[PDB]
Amino acid sequence: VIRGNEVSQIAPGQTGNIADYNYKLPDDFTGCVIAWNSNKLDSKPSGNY
Amino acid sequence: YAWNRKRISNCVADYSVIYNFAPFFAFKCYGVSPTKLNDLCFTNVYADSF
Amino acid sequence: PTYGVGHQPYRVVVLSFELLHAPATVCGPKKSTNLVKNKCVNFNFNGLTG
Ligand SMILES: *[C@@H]1O[C@H](CO)[C@@H](O)[C@H](O)[C@H]1NC(C)=O
């Protein structure tokens, strides 16, 4: 689970916060990335920590 | 029709706080890429808001 | 839930196929056919045609 600003960061050839320190994909990667919004299930009014 | 232009100069620009300041999706650039903006540098930056 | 559309949580599932070098284990739904020889036929061996 990531934030909405960094969904496009899950791609071959990306740098920053998620792609450099958390989850890096190879340059010659073959496969599919499936992302969808989960604001109903993974959010709380007090703040999901 | 009366868009405001702000001149940015004589400073150090960090582009990683743009995602923190505003809740957008795509940082859509044309002559550059979003991930390489912190390495090289420019003369002047203008901001146009409407 | 009061945040903007760029700060919503997102679930990401990444499927990572590896191309065929070892004998194939996972394959899609297709009916197999009897093997014929010494004839000009179109073949399909583990997804590659000819
Ligand atoms: C914008 O500025 C106001 C006033 O300084 C502040 O209360 C608000 O939190 C700021 N917004 C963000 C996203 O930081």
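Numbers in chain C come straight from Swiss-Prot, and the residues shown are 499-548, in order.
For this deposited structure, the header notes the method as electron microscopy, 2.9 Å.
In case you wondered, yes, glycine gets a Cβ from its N, Cα and C as well.
Listed in Swiss-Prot is the mutagenesis experiment C:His519 to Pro, annotated as follows: Increased resistance to human covalescent sera neutralization. Packing around C:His519 (mutagenesis position) is summarised by its Cβ count: 6 other Cβ atoms lie within 10 angstroms of its Cβ, all protein chains included.
Other C-beta atoms found within 10 angstroms of the C-beta of C:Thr547 (variant position) number 7, with every protein chain shown included. Among the natural variants that Swiss-Prot reports, C:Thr547 to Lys is described with the note: In strain: Omicron/BA.1.
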### Message
Using the alpha carbons only, what distance in Å do you get between C:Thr547 (variant position) and C:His519 (mutagenesis position) once rounded?
### Response
16
